[PDB]
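Chemist: Got a structure for you, written out below as C-alpha cells; questions coming shortly.
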Amino acid sequence: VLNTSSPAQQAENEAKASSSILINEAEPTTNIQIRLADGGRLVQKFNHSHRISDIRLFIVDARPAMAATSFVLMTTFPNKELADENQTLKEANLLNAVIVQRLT
Amino acid sequence: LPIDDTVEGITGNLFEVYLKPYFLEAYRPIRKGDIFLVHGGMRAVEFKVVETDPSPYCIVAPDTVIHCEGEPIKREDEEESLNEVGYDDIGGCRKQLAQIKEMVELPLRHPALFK
C-alpha cells in the first residue's frame, strides 16, 4: 500500500518511533535501513543491540497502517525469509543490512 | 525489452516465471540504459529498460502491476554502438585531446569559471 499516514503526521510518527527506541552510548552502534513497501522509502534510526521484533515495532510506530496489516520482512538475495522476530542481530546478519518488507 | 537471442524458447505472459523468483516483491533498482541477463524458466533472459517516466533513477517491482513489453528485437547494431566512441578509442593524439578538453572544460561541470 501507499503512505496512509498524513504528511503532517509523518514527523510525529517518526518522532514517536525514535522515542520508542532507546539510544545507547556505551555500545558499538549499528544502523539498519529498511526498504519500505510504500515506494522504497528509507529511514535511518536504530540502536546497537535490539531484535527483529524491535524492527517490527519501529515499523509499526513509523506508520500506523503497518499495525493493521501483517508483513514478513526479507533481505536482498539470500532467497530466505526473516522469521523468528525475537532473535538478535548477531545470527540474523542484520549489521547495516537491507531489509525488504512485503505485506501478507 | 526481451531479446530473441536469449529469451526465445520460452513463452507465456510477459511477467511470468522467467523473472519472478529473483524479483519477487523486489523494489530493486532498474535503470534506463541497463541490460542484465537473468536465467529464468531454465533459460537466460536479458532485460533492457527503454522507457521510464517517474525520476529515471527508478524502481520496479514485478509483484506490483507491470507495464510489461514483450517484443523480442535484436539491437546488435546498437550493441556495437553502445560504446561507439571513447577516450580509450582515441590514441596517439593525447596532447590534442587534452587541449580539446581544456577548451571544452567550461560548458561541462564548471560553468562558473568566468571570474
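Numbers in chain A track Swiss-Prot; the residues on display, in order, are 267-370.
Cβ coordinates are placed from backbone N, Cα and C, and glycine is handled just like the others.
So Swiss-Prot lists these for the protein:
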- A:291-368: domain 'UBX' (DOMAIN)
- A:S272 to A: No effect on phosphorylation (MUTAGEN)
- A:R301 to A: Reduced interaction with VCP (MUTAGEN)
- A:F343 to S: Reduced interaction with VCP (MUTAGEN)
- A:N345 to A: Reduced interaction with VCP (MUTAGEN)
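Explain the structural surroundings of these features, please.
Modeler: Remark: A:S272 (mutagenesis position) has no non-local neighbours by Cβ distance under 8 Å and separation of at least 6 in sequence.
All protein chains considered, the CB of A:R301 (mutagenesis position) has 20 other CB atoms within 10 Å. The DSSP secondary structure for A:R301 (mutagenesis position) is strand.
Annotation for A:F343 (mutagenesis position): no spatial neighbours, criterion Cβ-Cβ under 8 Å with sequence separation of six or more.
Sequence-distant contacts of A:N345 (mutagenesis position), defined by Cβ-Cβ distance under 8 angstroms and a gap of at least six in the same chain, do not exist. DSSP classifies A:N345 (mutagenesis position) as coil under the three-state reduction.
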Chemist: Quick one: what's DSSP say for A:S272 (mutagenesis position), helix, strand or coil?
Modeler: coil
